[PDB]
Amino acid sequence: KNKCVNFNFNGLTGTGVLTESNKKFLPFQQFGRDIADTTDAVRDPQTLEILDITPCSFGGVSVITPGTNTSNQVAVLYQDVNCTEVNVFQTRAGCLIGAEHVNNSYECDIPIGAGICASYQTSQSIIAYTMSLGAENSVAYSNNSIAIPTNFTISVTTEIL
Amino acid sequence: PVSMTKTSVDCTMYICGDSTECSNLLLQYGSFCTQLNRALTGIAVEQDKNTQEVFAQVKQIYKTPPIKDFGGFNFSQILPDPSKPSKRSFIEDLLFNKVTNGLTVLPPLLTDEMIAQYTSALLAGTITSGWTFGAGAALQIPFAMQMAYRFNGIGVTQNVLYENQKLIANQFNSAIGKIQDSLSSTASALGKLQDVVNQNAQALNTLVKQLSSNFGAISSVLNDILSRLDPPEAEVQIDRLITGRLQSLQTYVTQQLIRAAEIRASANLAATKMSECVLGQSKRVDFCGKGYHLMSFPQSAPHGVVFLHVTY
Amino acid sequence: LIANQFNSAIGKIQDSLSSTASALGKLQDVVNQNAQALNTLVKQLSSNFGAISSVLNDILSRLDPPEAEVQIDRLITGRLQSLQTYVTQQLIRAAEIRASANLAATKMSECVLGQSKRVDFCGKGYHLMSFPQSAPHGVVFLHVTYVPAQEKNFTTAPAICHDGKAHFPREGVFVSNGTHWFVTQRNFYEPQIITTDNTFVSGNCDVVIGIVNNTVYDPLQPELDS
Ligand SMILES: *[C@@H]1O[C@H](CO)[C@@H](O[C@@H]2O[C@H](CO)[C@@H](O)[C@H](O)[C@H]2NC(C)=O)[C@H](O)[C@H]1NC(C)=O
Ligand SMILES: *[C@@H]1O[C@H](CO)[C@@H](O[C@@H]2O[C@H](CO)[C@@H](O)[C@H](O)[C@H]2NC(C)=O)[C@H](O)[C@H]1NC(C)=O
Ligand SMILES: *[C@@H]1O[C@H](CO)[C@@H](O[C@@H]2O[C@H](CO)[C@@H](O)[C@H](O)[C@H]2NC(C)=O)[C@H](O)[C@H]1NC(C)=O
Ligand SMILES: *[C@@H]1O[C@H](CO)[C@@H](O[C@@H]2O[C@H](CO)[C@@H](O)[C@H](O)[C@H]2NC(C)=O)[C@H](O)[C@H]1NC(C)=O
Ligand SMILES: *[C@@H]1O[C@H](CO)[C@@H](O[C@@H]2O[C@H](CO)[C@@H](O)[C@H](O)[C@H]2NC(C)=O)[C@H](O)[C@H]1NC(C)=O
Ligand SMILES: *[C@@H]1O[C@H](CO)[C@@H](O[C@@H]2O[C@H](CO)[C@@H](O)[C@H](O)[C@H]2NC(C)=O)[C@H](O)[C@H]1NC(C)=O
Ligand SMILES: *[C@@H]1O[C@H](CO)[C@@H](O)[C@H](O)[C@H]1NC(C)=O
Ligand SMILES: *[C@@H]1O[C@H](CO)[C@@H](O)[C@H](O)[C@H]1NC(C)=O
Ligand SMILES: *[C@@H]1O[C@H](CO)[C@@H](O)[C@H](O)[C@H]1NC(C)=O
Ligand SMILES: *[C@@H]1O[C@H](CO)[C@@H](O)[C@H](O)[C@H]1NC(C)=O
Ligand SMILES: *[C@@H]1O[C@H](CO)[C@@H](O)[C@H](O)[C@H]1NC(C)=O
């Protein structure tokens, strides 16, 4: 139990993790099914206890890197997995390796997910951080105060389409 | 609607789960696997971009003062409730509550709280400064005088507002209450959003279901073919299965591309509305609700946004 | 001052475009996509799709029709599928580009040929004008806008009381630096003396909220007694 194995029951085969279940099969029911006609549980033919089948942990492997022109130092993201199956940082996206966790918040350079971005900064190394939405501000609102411009500027912005 | 679910799929694992005999055959088909993955990646990036374009329209994170002396107008039902775990308003909570093999779901780059922060910033700016915070620096102004400007902007003199300030405020508050009531009882209001979800769900279930099919082969299970027939016969049946599953993946990806185009159109519209309507006062008819536009207030929602258009 | 600011901005544009290329990503991206869609296509010729070879003449030079037919059927199926994929992707991408182009045309109309009061449609600020510049497979708008820069605090009031009556500003707002009241246009501090030429009357002071007291100068009275 509790390991990724290649299982073969009475008439069926698969690869997964067998765990003690809480389901309630009927005396004649042998293998359970999901919504998508997917096998999720079985009954061991010898011992009548029910086992949940969880697919073996898997997911994308992505590389976080600044331009090679800058550095050859990188980080690795294992998506939607736990660091257990593999300077380590667990996130809603997965396990991040090679990047330092930092409390300081900056504007996003290389997005990762769930509000986590990364960048290459000063000695120099890759860092991951919760991204900053912007500089916090409070406006001096009062029922008898108004701010009026005494001056101006002429801005020229480029829009490419 | 603004964004979709950032789904991704491992074509190899979907077609040839834990099978080498199958994978070696699949290599014969070339780059089909890669281009499908590429398309889906594009879609996910587009979703993040949509959300950014819509909400991240403001330079700074403005916040309201503790005092709520807005000339009688009440915004408690749209401003953030600091007591609640998320920094979300009453109405935002209502909206969030009125919505419900090689496949993976990528999480969005911005979380519900960041979206809520953006909405709070926009709301505070619209309240304290009017439209000046879209042009540039937020310039404080009393709310009543802001509404006087908004009245002059629709060909109504400003004395009307001051002389009828209490009535206007009461009407506004009552309308907000009505919004609460409307959203609380009937869920159908958020169909546009729910629909989206359903579609994707369907498109996934269907996909998964297409594994249970034989596509003219002797069986649906790969291992059964491998273990029962010898290679020369097995290869043909596996070719049949691979053709079917690859076709299924292509269909899914194409439908997702089209759906993404639709969502991107919606998101561009939403961004245009947040600009011309929230950050300003639009004279485009029926672009900001049926009536003479005064202002609009945003509220986040699952994979989408909601505008409250205040009109005269 | 305005002319100098404008010219300096144009210089900054030159510098920005000369330094970094990333600015034109929107264009480059497009190119890249198409390139990929072609390379991929070409690559799909080198595949077998279950056949004995990825070449056609080799099959023709090895097998008789009875079997070359089968192999060629395999190749044809594969290549036709590849072409269909390419064409579908291209159709979708073309829809995307057409949307972009329609937007660009709308901008050239509402922004260059005119002065739009749509916000952020024609650059961050109050739109003054825009100038087009071509580019490979696209267009580039230089949006000239007016951005207020230096701002000052003032006490304000929605109206005032002169003789029990209420005076509202015709074009602008009432302000006070602490001692004296003025009326000025909202978008630029140009304080003026409060008169009947700058204001209009409506009702009295027992209705308006936040109303204040001050004297409205009537230009006519001095002219008479003079
Ligand atoms: C078959 O032999 C197995 C090997 O012990 C036994 O398994 C039992 O299964 C029954 C019901 O299937 C359970 O009530 C028992 O708890 C199991 N015992 C143990 C110790 O595993 C059992 O003797 C035989 N099972 C059957 C099908 O009769
Ligand atoms: C606006 O109307 C709302 C009705 O919801 C009221 O806001 C409540 O204010 C009381 C104290 O006055 C608080 O105990 C409640 O938590 C508030 N309710 C909510 C859900 O916001 C109040 O009558 C008015 N508030 C303002 C700011 O004007
Ligand atoms: C203008 O119409 C409004 C309806 O919105 C009237 O305002 C109401 O006034 C009555 C009593 O006069 C109150 O009972 C209501 O609470 C007000 N309505 C709302 C929704 O606030 C107003 O009386 C009308 N004015 C004229 C010119 O008759
Ligand atoms: C209004 O703001 C503008 C922009 O800062 C000021 O114009 C600049 O003035 C400085 C020094 O006075 C010069 O170095 C620049 O050459 C000017 N800008 C350009 C490019 O023309 C202007 O001085 C400000 N006016 C006020 C009222 O302070
Ligand atoms: C507020 O602005 C005006 C600048 O015009 C100042 O008001 C002047 O006050 C002086 C001193 O009594 C008078 O002689 C002028 O007639 C006033 N000007 C006008 C046209 O009203 C006032 O001093 C400023 N206040 C401060 C604190 O600087
Ligand atoms: C403008 O001046 C008038 C005249 O003094 C003020 O009216 C007085 O208001 C106070 C309380 O605010 C009352 O006790 C008096 O009876 C009122 N006087 C008269 C004769 O009307 C008014 O408050 C002032 N308004 C402002 C903006 O300060
Ligand atoms: C590497 O970066 C430097 C610094 O900007 C730049 O001058 C140079 O052109 C870059 N080289 C490449 C490979 O683009
Ligand atoms: C990751 O593993 C740790 C320890 O092995 C465990 O406590 C935690 O529940 C796991 N987290 C997830 C995401 O399953
Ligand atoms: C972040 O702050 C927490 C809370 O004090 C602390 O334990 C941790 O060391 C800090 N991490 C970094 C990167 O400094
Ligand atoms: C106005 O005074 C307030 C004090 O609360 C300050 O925050 C603000 O910057 C001032 N505005 C200007 C620049 O006049
Ligand atoms: C402005 O606010 C203060 C405190 O909130 C209050 O004492 C005063 O009555 C208000 N003035 C107006 C315009 O009612």
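Following Swiss-Prot, chain A residues are numbered 535-620, 641-676, 689-727, in order.
Header says: electron microscopy, 3.4 Å.
Here the Cβ of each residue, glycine as well, is placed from N, Cα and C on the backbone.
Going by Swiss-Prot, these are the annotated features:
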- A:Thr547 to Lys: In strain: Omicron/BA.1 (VARIANT)
- A:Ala570 to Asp: In strain: Alpha/B.1.1.7 (VARIANT)
- A:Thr676 to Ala: Partial loss of O-glycosylation by host GALNT1 (MUTAGEN)
- A:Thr716 to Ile: In strain: Alpha/B.1.1.7 (VARIANT)
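Applying an under-8 Å Cβ distance to chain B, the recorded positions A:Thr547, A:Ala570, A:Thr676 reduce to A:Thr547, A:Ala570.
Counting other Cβ atoms within 10 Å of each Cβ, the recorded positions A:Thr547, A:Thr676 show the lowest value at A:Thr676. Distance between Cα atoms for A:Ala570 (variant position) and A:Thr716 (variant position): 66 Å, as a whole number.
The subset of recorded positions A:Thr547, A:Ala570, A:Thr676, A:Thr716 lying near chain C, with Cβ atoms under 8 Å apart, consists of A:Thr716.
With respect to their backbone Cα atoms, A:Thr676 (mutagenesis position) and A:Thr547 (variant position) stand 52 Å from each other.
It is A:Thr716, among the variant positions A:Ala570, A:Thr716, whose Cβ has the fewest other Cβ atoms within 10 Å in the structure shown. A:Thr716 (variant position) sits 78 Å from A:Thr547 (variant position), taking the C-alpha atoms as the reference points.
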